[PDB]
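A.B. asks: Okay, here's the structure, questions in a sec.
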4 protein chains.
Amino acid sequence: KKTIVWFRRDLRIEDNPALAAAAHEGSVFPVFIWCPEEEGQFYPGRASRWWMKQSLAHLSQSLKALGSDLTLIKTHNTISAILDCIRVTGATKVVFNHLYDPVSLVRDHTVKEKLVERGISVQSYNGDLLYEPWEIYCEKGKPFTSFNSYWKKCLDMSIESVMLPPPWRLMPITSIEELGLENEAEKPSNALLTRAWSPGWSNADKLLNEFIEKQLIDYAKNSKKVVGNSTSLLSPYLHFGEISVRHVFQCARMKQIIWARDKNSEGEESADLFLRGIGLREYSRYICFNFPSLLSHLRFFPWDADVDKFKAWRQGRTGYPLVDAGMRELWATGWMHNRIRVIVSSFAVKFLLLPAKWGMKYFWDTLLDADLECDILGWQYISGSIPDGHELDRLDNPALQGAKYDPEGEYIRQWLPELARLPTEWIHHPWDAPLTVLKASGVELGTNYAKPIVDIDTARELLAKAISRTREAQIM
Amino acid sequence: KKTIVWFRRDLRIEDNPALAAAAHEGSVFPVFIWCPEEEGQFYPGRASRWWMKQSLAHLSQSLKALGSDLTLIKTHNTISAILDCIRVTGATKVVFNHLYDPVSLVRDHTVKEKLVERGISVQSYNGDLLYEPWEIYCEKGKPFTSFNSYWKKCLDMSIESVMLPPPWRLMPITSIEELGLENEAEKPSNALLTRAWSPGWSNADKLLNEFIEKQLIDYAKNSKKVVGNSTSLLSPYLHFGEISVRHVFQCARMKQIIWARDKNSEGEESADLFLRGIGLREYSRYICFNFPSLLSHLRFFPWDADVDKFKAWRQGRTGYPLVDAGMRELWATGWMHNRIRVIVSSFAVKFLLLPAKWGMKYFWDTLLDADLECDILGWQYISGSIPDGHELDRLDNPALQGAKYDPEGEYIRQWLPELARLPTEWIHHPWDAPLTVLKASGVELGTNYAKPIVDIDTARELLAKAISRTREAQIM
Amino acid sequence: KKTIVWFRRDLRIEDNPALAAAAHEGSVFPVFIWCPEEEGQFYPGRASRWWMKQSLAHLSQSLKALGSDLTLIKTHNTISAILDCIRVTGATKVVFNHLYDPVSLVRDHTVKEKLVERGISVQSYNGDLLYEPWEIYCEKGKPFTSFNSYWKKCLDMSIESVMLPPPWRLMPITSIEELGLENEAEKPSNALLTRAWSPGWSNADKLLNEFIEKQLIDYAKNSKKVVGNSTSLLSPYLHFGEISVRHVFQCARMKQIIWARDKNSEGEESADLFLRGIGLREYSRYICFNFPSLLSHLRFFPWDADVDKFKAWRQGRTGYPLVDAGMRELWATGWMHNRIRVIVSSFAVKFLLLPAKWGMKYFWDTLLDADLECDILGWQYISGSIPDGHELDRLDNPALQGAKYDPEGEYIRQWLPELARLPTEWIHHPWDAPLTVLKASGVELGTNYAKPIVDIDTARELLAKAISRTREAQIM
Amino acid sequence: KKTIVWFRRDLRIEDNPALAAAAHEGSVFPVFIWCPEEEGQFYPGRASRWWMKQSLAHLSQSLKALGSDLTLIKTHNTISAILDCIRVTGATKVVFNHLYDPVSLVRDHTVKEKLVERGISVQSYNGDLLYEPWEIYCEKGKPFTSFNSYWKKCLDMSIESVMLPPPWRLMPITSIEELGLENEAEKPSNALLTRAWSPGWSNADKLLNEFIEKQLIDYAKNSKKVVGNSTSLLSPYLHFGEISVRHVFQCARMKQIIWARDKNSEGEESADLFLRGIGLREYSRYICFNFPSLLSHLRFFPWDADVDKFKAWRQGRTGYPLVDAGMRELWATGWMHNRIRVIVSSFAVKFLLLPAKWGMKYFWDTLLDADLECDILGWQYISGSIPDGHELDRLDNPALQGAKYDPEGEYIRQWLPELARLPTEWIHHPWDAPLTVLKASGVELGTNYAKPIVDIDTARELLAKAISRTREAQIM
Ligand SMILES: Cc1cc2nc3c(=O)[nH]c(=O)nc-3n(C[C@H](O)[C@H](O)[C@H](O)COP(=O)(O)OP(=O)(O)OC[C@H]3O[C@@H](n4cnc5c(N)ncnc54)[C@H](O)[C@@H]3O)c2cc1C
Ligand SMILES: Cc1cc2nc3c(=O)[nH]c(=O)nc-3n(C[C@H](O)[C@H](O)[C@H](O)COP(=O)(O)OP(=O)(O)OC[C@H]3O[C@@H](n4cnc5c(N)ncnc54)[C@H](O)[C@@H]3O)c2cc1C
């Protein structure tokens, strides 16, 4: 009769099963409810609130071209807000799509019991995953604990889900500003993020075509290089649900059969490794559902509570050029390559030895794709929580990690133009360069480029004493 | 019979009248002589010696494909060096091309009398100019003193010179390394200039085609913008004589008649303004020939002899973002847009009030197109020596000169990535921004960006007291 | 356990429901059986047998890259041939896809009862249609009789079918040449069809991308012009089942939502008219299933049994330049634009008044997309059998049908280069041109271009006497 | 003071020495005089008069954009016409450019003596040649008699001429229609030549750029193939003087030094063979100047005066497909490839044995580049007049000349679409094909393709009897 489609993090119209199912019977009107106080400490950060504002306006005009209007409501309790929207419009059903983070699971469990008190039929759908996490089990019917044990089952699952076409027409018979999504001082500096990004589902479709046709071919040899645009740059579109992940899986498995029929064995190997990256997004929702504070294996660790070392880390003034170039790209554009996120966060935890909660809260505020389940899997991968993760006893050599991800030094020279005439054999560790090499370029360490804020042999021996105390503070 | 073609600053084979005339009679062999001690204080700088080294090797292989070999000689006196090359090879003639800087004029005057002592016929040719400076006169037969009085005569001169084809074959019947053109410490930092530049006459021809076909059309509206490659980037090719200037004048006047026949009035107006820039190169040789220390109208000026202000100027750490971005581009690439060269040199002379000799010697060492006659006309244009030049009583507003040459702030954000989230209305003067605007971006002045090293009202009143003393020290 | 996939007219691997269902359980091996004697008079023609030969070899190597081999069998009775293939390989199931022409419907009905005598499970699938013809009914549950009554129901059908991905791997545990598909005299003239066409499912995918990205935009204004490639040229791929028709419907309805979101109202109108052409392919299978000699409303028509008029028609020597250019393109390439097929077949039936069986048998032998159900709907559309078809009392003016489909005369000048200097106002009717116009070009009618073989006023009055006799021979 | 620039066959403004010299002193006005009755039998043909009409209108508007107007005069005596134009405008000088055909040499000799009777200074210039024909001599100072003896001297001539820039402005202080250049019946068939050609000097410049950048590279391997556009298509621009031939020589010798510096030895060899074709245009003016009826070595030849064989030759209905395709391209477009002009004219002279005057008059009427001196050299090359020409005792095999210039048969299939399904081993000689091959395509010889009008063994023995009679009729 009358159905509310409640948009939360599915801001698209293609392959939207809650919008497609409501457009079969009767009258539809779409609703977004901004209720950030139920998230608690996972209130959306500053750069994420800019992206929601831009793509809700993109979604509102596209629903108007199908013939409707998007209704906005601001409350401190969203379960009292859709119920007040039902009493106004006289609606009988509420349809929405699932979410899997642990805050929204107990929130969606309560809104179902809140609305059979008023006799409203509530239907929820799957719009985010390939399979649901209660479908992938082991031989005994128990959940997995490693990724490649989990991903070899999803590729042999005896089924696969489909892509729904969008509806042909919507019908209403007809709101708050909610534009509180930004402060007025931070407003012109937020608008400079549009030099690199453009939100909306119509732009997510153009970036999937641009990746499939240009650099998906070279992905198996280039996905670790930070020079050049070698990855898809799809992660803020995939976080807000502007591109369907089953739409990506279908199109990549169709390019793979054409390249196997040309015997292009490298382009075919690239299509296999790109789908493994999509399976890491599937796995982050999997262990969040099954094993829902966070990093408890580091709770007797002696952390250095130094706030000016934290200020030098986010300013990009540490004296380590891969860390400084990554922190300047993060502030300028709101995105980092995956291998640079490992570099700047291993530096914060192992070298400066600041608390990991401090760095997680800075990533939550400055990344455009700040995802609750993917930030958990990333910070557990660098701290050694995951079984098949990184080791904690190890510190990375700056010259070796420089040669892997930035072999010609062109990532450092783009973001630190003061080091543009420094040769590549010393550009990732300028404190080791001899004195006449440094002044053959225009570099004096301490005046126009910084000295290293901690020496590498200082923190390597400061960690082994700090590792060996939390081993005996845990046994007591 | 046997003819030496002495290459000095004409490193090409197309439109080379000394090479073309020698290839008519008999045996030819080419000679370069590196003799930098006759230049005195105009010894070629560090970046210029890198370009000569790369393009002599480019010229040597192209003369081999015509069938010869380039002979190199190093001496502290070049007039004793070609005479020793004549006695070895048994040559009868020496042909070369003219130069017009005041050191080479008295040096070429002496080598003619040095070689009729041995009975050697010496012929010199015009390879650098459209007309010779003893051909453009006024109505009474006297030289001009302004540029547009001079350039309206050259466009109505009753003649024009032609483009010689290269010879079809050369004939010898057959050297020092001279590779002393770089220090071994400065060698790997010099090689990083190849990220932006490629010397040689074959590359000068590809950059003339690339400019004529892409952005010569938009030159009349874009030649003052430093964002984007809006100019030709031909000046280090035109300084070393790898592209002929009569070849440029012919090809641009042929595009102008095609655009006038399509009634493309803006593309035709752009071709008129680009040839006016070539006439400024002609005019710099004109007043050097007629009026050959240099800036004597500022000789009782009180200069501040502060050497750490000079170190902060060439490091790009002054706190003025147009000056800092221009000084970082100059060190990284060896080239600046013409409007930025006015900005960074007016700042050194009017704000810091350092001696102009100090800044001229730094431009001589860091520019790839460091030309003796063009650096004279440029530094006389900013100091008020020229009649139709800049005023000396004026200081430029940083916001207004920012909006003219960098209207969207994309030149500052490329070279100073720390200011990438600062809005455009304050990016050229961050000390005027309110305090919540600066911390809405990641900018604290004094820690990750510098404070202005002198305030603008300090130096404006320091100049008016310094101007008014050299007015009375000159009358005494 | 072991399953035969019987390929008949579904020569692809993407969206193949019989191949996809067999690849779930066990061992698969593919089989084609050439049995042309069960078709009777619908034995495949000469150009169709060339295309089957080229695309079976294309399908055989693509099944090898998935790990199998295609087995070929030649029999005069295909129901005795798959049963002999089961006894060899020890297979338990046979899966295939439906067909809807009236010969294959009674043949598939008998092979099901032939194989439960041996206890073999037989499954058939839908691979050719959007919906099955027993699903589209009227309000009373009866089949339609007009096209636009039928197509307005298919666009409102409460369901739609999906696109299956191809299998990841096939398994056999392992044949006749059947290459009898061409005679040895006709073999080198058949191979010249490759100048215009390339069979195989991998080429059907490249022609769908090429049409969606280039000229689908302009289809609503260009689909009646025979100058230029304005249509998709997909019909021999769609006849042999090398491209899926649900794959076309999905991709065209996705381009339609992007163009509606740019307010490109003409590109959106073109996507609506292209899907109406696909619905004509759906409708031809619909009335073949419900109303399964053929043109019985012309059975007392007095036909002229003149065999040299039939020889002049297929040679393209009639003196009517649209008919002659269409007959020369048909012999050279094996394809005609849809508006030219109306022209050359209305000419054979209304002007020459030859029997329509004679022209249908020539189209069956010379077209690459000679489809049984689509040739029926086409020849019923020109003869007036269909209710919403052409009128039979009318003859078309050659100048008016020339201006509609060939407005600048460039289709005639391509295929009849003798008329290249004839102006456009007379190029479609040269017998009406004045005598000095014809000899201002190089045209003398009767020597280098033919006179019209029948005059237009002769056959217009010969038809009205021939129409009015079959009206009274039918009432008796 | 006042100067007439008399345009005859130099319809351009770039590199025009008579227009450039007049634009130095005073007032200029341009004049074309149409006087076709002084040419006698070399009255310009039908297709040439269409091109003059189109490019005089192109030249008139381009002189208006320089500020003048083109004056037209029609007379039966041009020497009385410019003298009447002098008396009207009060002009003092007449400047024009040389021509070298033997009619214009004695006409220009008389107009000089006609105008010193009135005291008018007459100056003539070189605008058509690289060198003048009184500058290329042998060792004794005598003219050459072979081409490669002549062209090895022009490449070693101790000089070369230059390219003048166009004037910047013209000055008048200010006519008949002459549009009689076409009949009103032939007017709409002449306008269809614009499908392939576009006259004017601005289009001659775009076709020189298009050839230098696309297919000059492949010229040494493709200049004998008639499939594809492998030559420059510059000959009607070079005949009417819309492109300068010194402009072509300069630009091709500049591409040759760039390709020699990349060691592109095939692109460099192509630039050498293209300039040899330009030297054939130079040589045709050379022997016309020195050895000024025409083919007197065939004057006792027994010619067959059959006028219906002449009608079948120009209709393209001989039964020889290379001759028929060349005659249909010539009538449609007005141009033929150089190897096809040898084929269709050797066929007219050796097979049909029609008088060569009959075929020369048909080429004069149907070619757009019908040049008096180049048609002489071409018809002397096929008849054996030239020493290094063709032999007269030989007749060419149609299969061998077919494989040289049309190896895949795609030139025949374009112009004779009736033979599109005939395989390549018989497409150049269909009378030798076996009977089942011809009817496997749609070819019956005598009905839809013609039988050969003379058999090849008939005319081979008819020529040897006709050769051997003019040997004894000449000795008497
Ligand atoms: C410390 C740390 C924190 C991270 N925080 C986040 C976060 O907040 N949000 C987030 O989306 N990703 C996070 N990641 C994962 C990774 O950095 C990004 O997903 C990656 O940069 C996406 O960029 P892309 O689209 O170009 O990658 P692509 O190579 O194009 O990857 C394709 C898609 O797969 C997914 N994906 C790829 N790699 C991973 C991965 N390792 N884990 C999960 N999903 C993946 C993303 O949706 C991505 O768009 C984090 C990683 C680390 C080490
Ligand atoms: C006398 C006559 C005989 C015909 N015989 C045949 C035949 O044997 N086989 C055949 O496939 N078509 C036949 N047609 C239909 C039509 O001529 C062709 O389908 C059309 O030329 C396909 O070319 P295309 O792919 O470029 O067209 P498009 O415009 O690209 O059409 C898209 C697709 O829709 C289908 N289609 C389009 N128009 C029609 C139509 N009128 N009827 C049925 N399907 C259509 C085809 O599969 C075609 O590939 C006949 C028409 C006439 C008038």
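Shown for chain A, in order and in Swiss-Prot numbering: 5-178, 188-305, 311-494.
This entry, so its header tells us, was determined using electron microscopy, 2.6 Å.
Quick reminder: no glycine exception, Cβ is built from N, Cα and C everywhere.
According to Swiss-Prot, the domain 'Photolyase/cryptochrome alpha/beta' annotation covers A:5-134, on the basis of sequence analysis. Residues annotated as FAD binding site in Swiss-Prot: A:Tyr232, A:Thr244, A:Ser245, A:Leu246, A:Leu247, A:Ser248, A:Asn356, A:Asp387, A:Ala388, A:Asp389. Sequence annotations record features per position, and here Swiss-Prot assigns Mg(2+) binding site to A:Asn235, A:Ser243, A:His355 based on similarity to another entry. A natural variant is reported in Swiss-Prot for this position, A:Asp326 to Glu, and the note states: In strain: cv. Chi-1, cv. Co-1, cv. Kon, cv. PHW-1 and cv. Sha. Quoting Swiss-Prot on the mutagenesis of A:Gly337 to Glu: Loss of activity. According to Swiss-Prot, the ATP binding site annotation covers A:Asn356, A:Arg357, A:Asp406. Under the heading of natural variants, Swiss-Prot lists A:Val367 to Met and annotates it as follows: In strain: cv. Cvi-0. For A:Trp376 to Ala, Swiss-Prot lists a mutagenesis experiment annotated as follows: Decreased light sensitivity. Enhanced photoreduction in the presence of added ATP. Among the mutagenesis experiments that Swiss-Prot reports, A:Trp397 to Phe is described with the note: Photochemically inactive both in vitro and in vivo. Here the residue is the original one, while Swiss-Prot reports the published mutagenesis A:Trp397 to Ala with the comment Photochemically inactive in vitro. Undergo robust light-dependent photoreduction in an in vivo context via an alternative electron transport involving small molecule activators including ATP, NADH, and NADPH. Under the heading of mutagenesis, Swiss-Prot lists A:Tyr399 to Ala or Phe and annotates it as follows: Impaired ATP-mediated enhanced photoreduction and decreased affinity for ATP. Under natural variants, Swiss-Prot gives A:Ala482 to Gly with this note: In strain: cv. Chi-1, cv. Co-1, cv. Kon, cv. PHW-1 and cv. Sha.
Set these features in their place in the structure for me.
C.D. replies: Listed in sequence order, A:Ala217, A:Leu220, A:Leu221, A:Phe224, A:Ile256, A:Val261 are the same-chain residues six or more apart from A:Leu247 (FAD binding site) with CB atoms under 8 A from its CB.
Under the three-state DSSP scheme, A:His355 (Mg(2+) binding site) falls in the coil class. In the structure as shown, the Cβ atom of A:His355 (Mg(2+) binding site) sits within 10 Å of 21 other Cβ atoms.
When Cβ atoms from all protein chains are considered, those within 10 Å of A:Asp326 (variant position) total 9, not counting its own.
For A:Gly337 (mutagenesis position), the Cβ neighbour count at a 10 Å cut-off comes to 19, with all displayed protein chains included.
For A:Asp406 (ATP binding site), the Cβ neighbour count at a 10 Å cut-off comes to 10, with all displayed protein chains included.
DSSP classifies A:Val367 (variant position) as helix under the three-state reduction. A C-beta separation below 8 Å, combined with a sequence spacing of at least six in one chain, links A:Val367 (variant position) to A:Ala374, A:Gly377, A:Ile400, A:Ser401.
For A:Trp376 (mutagenesis position), the same-chain residues that are 6 or more apart in sequence and have a Cβ closer than 8 Å to its Cβ are A:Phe328, A:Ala366.
Of all Cβ atoms in the protein chains displayed, 20 besides its own lie within 10 Å of the Cβ of A:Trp397 (mutagenesis position).
Annotation for A:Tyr399 (mutagenesis position): same-chain Cβ neighbours under 8 Å, separated by at least 6 residues, are A:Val360, A:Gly407, A:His408.
Taken residue by residue with DSSP, A:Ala482 (variant position) is part of a helix. Shown in sequence order, A:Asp411 are the residues of the chain, 6+ apart in sequence, with a C-beta less than 8 angstroms from the C-beta of A:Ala482 (variant position).
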A.B. asks: Would you list the DSSP helix, strand and coil counts for the residues of the domain 'Photolyase/cryptochrome alpha/beta' (A:5-134)?
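C.D. replies: Counts, helix then strand then coil: 54 helix, 28 strand, 48 coil.
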A.B. asks: Near ligand 1, which of the recorded positions show up if the criterion is a Cβ under 6 Å from one of its atoms? Options: A:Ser243, A:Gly337, A:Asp406.
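C.D. replies: Within range of ligand 1: none.
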A.B. asks: Across all protein chains in the structure, which of the binding-site residues A:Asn235, A:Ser243, A:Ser245, A:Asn356 has the highest Cβ count within 10 Å?
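C.D. replies: Counting Cβ neighbours within 10 Å, the top one is A:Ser245.
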A.B. asks: Specify the count of other C-beta atoms within 10 Å of the C-beta of A:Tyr232 (FAD binding site).
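C.D. replies: The answer is 21.
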A.B. asks: Given the recorded positions A:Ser245, A:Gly337, A:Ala388, find the one whose Cα is closest in space to the Cα of A:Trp397 (mutagenesis position).
C.D. replies: A:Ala388
A.B. asks: I'd like to confirm something. Which of the recorded positions, A:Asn235, A:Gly337, A:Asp406, has a Cα closest to the Cα of A:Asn356 (FAD binding site)?
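C.D. replies: That would be A:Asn235, the closest of A:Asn235, A:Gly337, A:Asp406 to A:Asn356 (FAD binding site).
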A.B. asks: Max CA to CA distance in Å over the FAD-binding set A:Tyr232, A:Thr244, A:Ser245, A:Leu246, A:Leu247, A:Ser248, A:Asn356, A:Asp387, A:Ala388, A:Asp389?
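C.D. replies: Taking every pair of listed residues, the largest Cα separation comes to 24 Å.
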A.B. asks: Could you tell me the whole-number distance in Å between the Cα atoms of A:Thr178 and A:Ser188, where 9 residues in between were not modelled?
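C.D. replies: Cα of A:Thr178 to Cα of A:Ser188, across the missing 9: 12 Å.
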A.B. asks: Could you tell me, to the nearest whole Å, how far the Cα of A:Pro305 is from the Cα of A:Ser311, given 5 unmodelled residues between them?
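C.D. replies: Between the Cα atoms flanking the 5-residue gap there are 10 Å.
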A.B. asks: Please give me the CB contact count at 10 A for A:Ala388 (FAD binding site), counting all chains in the structure.
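C.D. replies: Around A:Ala388 (FAD binding site), other Cβ atoms within 10 Å: 23.
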A.B. asks: Would you measure the largest Cα separation among A:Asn356, A:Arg357, A:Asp406 for the ATP site and round it to whole Å?
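C.D. replies: With A:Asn356, A:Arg357, A:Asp406 as the binding residues for ATP, the largest Cα distance is 17 Å.
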A.B. asks: Please list, in sequence order, the residues in the chain of A:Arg357 (ATP binding site) that are at least six apart in sequence and whose C-beta is under 8 Å away from its C-beta.
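C.D. replies: Expected: A:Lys237, A:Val239, A:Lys422, A:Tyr423.
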A.B. asks: What is the nearest of the recorded positions A:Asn235, A:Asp326, A:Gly337, A:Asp406 to A:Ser245 (FAD binding site), using the Cα of each?
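C.D. replies: With Cα distances computed to A:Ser245 (FAD binding site), the winner among A:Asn235, A:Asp326, A:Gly337, A:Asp406 is A:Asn235.
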A.B. asks: If I take the alpha carbons of A:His355 (Mg(2+) binding site) and A:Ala388 (FAD binding site), what is the distance between them in whole Å?
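C.D. replies: Their Cα atoms are separated by 14 Å.
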